[PDB]
Amino acid sequence: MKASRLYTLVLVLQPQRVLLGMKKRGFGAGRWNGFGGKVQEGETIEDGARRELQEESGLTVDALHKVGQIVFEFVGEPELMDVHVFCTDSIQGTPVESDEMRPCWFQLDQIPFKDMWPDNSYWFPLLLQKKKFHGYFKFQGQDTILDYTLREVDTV
Ligand SMILES: Nc1[nH]c(=O)nc2c1ncn2[C@H]1C[C@H](O)[C@@H](COP(=O)(O)OP(=O)(O)OP(=O)(O)O)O1
Ligand code: NA
Ligand code: NA
């Protein structure tokens, strides 16, 4: 197969709203996304998710809940992105804007799907229903899905 690199993604989901971060600079600026990044050597995936949430947004949490796993493949990139998806509802601190990311709350009837990664339209709804999932999405560039699979699972 291909090799994969481990990433995290954290959705701060409360009963009526979700916190997302807008990419401010670089390629892909303007898109809203959960918080996360590459897992580092030595840490568990969950601890890496907590670390990235704090580094990116300022927020801390005692614990996260794992809700999904999604593999992303990009045309022209040999390495797969293996993204472990977590959900907070409980959080310490206020979110902080950085030079790279602007955080913003959205009501759950105003989820900004058109300005999110296209895959989020498929798996976000499961997350809102408190379901767990496994997914795979192959992209041409940033906007076009060529193939995907999505399945609800009982155990992630
Ligand atoms: N199709 C997609 N759908 C989605 O919802 N999140 C995606 C995505 N593609 C990438 N991401 C998320 C996964 C992860 O949280 C982040 C990508 O990680 P980054 O490259 O930002 O990692 P790092 O911040 O560790 O990188 P460095 O700045 O080089 O350290 O974007
Ligand atoms: Na990141
Ligand atoms: Na990182």
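Cβ from N, Cα, C; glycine included.
Counting every protein chain shown, the Cβ of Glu56 (mutagenesis position) has 21 other Cβ atoms within 10 Å. In the three-state DSSP assignment, the secondary structure recorded for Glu56 (mutagenesis position) is helix. Residues annotated as Mg(2+) 1 binding site in Swiss-Prot, with similarity to another entry given as evidence: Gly36, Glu56, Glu100.
In Swiss-Prot, a mutagenesis experiment is listed as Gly37 to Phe, annotated with the note Loss of activity. Secondary structure from DSSP puts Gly37 (mutagenesis position) in coil. Within the same chain, residues at least 6 positions away in sequence whose Cβ sits under 8 Å from that of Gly37 (mutagenesis position) are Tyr7, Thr8, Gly48, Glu52, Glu55, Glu56.
Under its mutagenesis entries, Swiss-Prot includes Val39 to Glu with the note: Loss of activity. Within the same chain, residues at least 6 positions away in sequence whose Cβ sits under 8 Å from that of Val39 (mutagenesis position) are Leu6, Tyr7, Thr8, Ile45, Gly48, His84.
Mutagenesis annotation in Swiss-Prot: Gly42 to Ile, described as Reduces activity by 60%; the structure shown retains the original residue. Under the three-state DSSP scheme, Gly42 (mutagenesis position) falls in the coil class.
Residue density at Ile45 (mutagenesis position): 17 other Cβ atoms are found within 10 A of its Cβ, drawing on all protein chains shown. Here Swiss-Prot notes a mutagenesis experiment, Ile45 to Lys, with the remark: Loss of activity.
The feature Mg(2+) 2 binding site is assigned by Swiss-Prot to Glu52, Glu55.
According to Swiss-Prot, the mutagenesis experiment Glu56 to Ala carries the annotation: Loss of ability to prevent DNA damage. Expected to cause loss of enzyme activity.
In three-state terms derived from DSSP, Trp117 (mutagenesis position) belongs to neither a helical nor a strand segment and is classed as coil. Less than 8 angstroms from the CB of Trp117 (mutagenesis position) sit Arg31, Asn33, each of them six or more residues away in the same chain. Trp117 to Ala appears in Swiss-Prot as a mutagenesis experiment; the accompanying note says: Greatly reduces or abolishes 2-oxo-dATPase and 8-oxo-dGTPase activities.
Residue environment of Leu150 (mutagenesis position) contains 15 other Cβ atoms, counted within 10 Å of its Cβ in all protein chains. According to Swiss-Prot, the mutagenesis experiment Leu150 to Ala carries the following note: Reduces 2-oxo-dATPase and 8-oxo-dGTPase activities and increases thermolability.
Annotation of the mutagenesis experiment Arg151 to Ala in Swiss-Prot: Reduces 2-oxo-dATPase and 8-oxo-dGTPase activities and increases thermolability. DSSP assigns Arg151 (mutagenesis position) to a strand in the three-state reduction.
Proximity of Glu152 (mutagenesis position) to non-local residues of its own chain (separation of 6 or more, Cβ distance below 8 Å) is seen for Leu126, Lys131, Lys132, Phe133, given in sequence order. According to Swiss-Prot, the mutagenesis experiment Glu152 to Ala carries the following note: Reduces 2-oxo-dATPase and 8-oxo-dGTPase activities and increases thermolability.
With a 10 A radius on its CB, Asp154 (mutagenesis position) counts 6 other CB atoms from all the protein chains. Here Swiss-Prot notes a mutagenesis experiment, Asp154 to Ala, with the remark: Enhances 2-oxo-dATPase and 8-oxo-dGTPase activities and increases thermolability.
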Densest Cβ neighbourhood among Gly36, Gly42 (recorded positions), 10 Å radius: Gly36
Spatially closest candidate among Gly36, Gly42, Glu100, the listed recorded positions, to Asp154 (mutagenesis position) (Cα to Cα): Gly36
Most crowded position, judged by CB atoms within 10 A, among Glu52, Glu100 as binding-site residues: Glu52
Entries of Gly36, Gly42, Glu56 (recorded positions) sitting next to ligand 3, with Cβ under 6 Å as the cut-off: none
Neighbour count (Cβ, 10 Å) for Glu55 (Mg(2+) 2 binding site): 12
Listed mutagenesis positions with Cβ under 6 Å from ligand 2, out of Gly37, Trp117, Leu150: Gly37
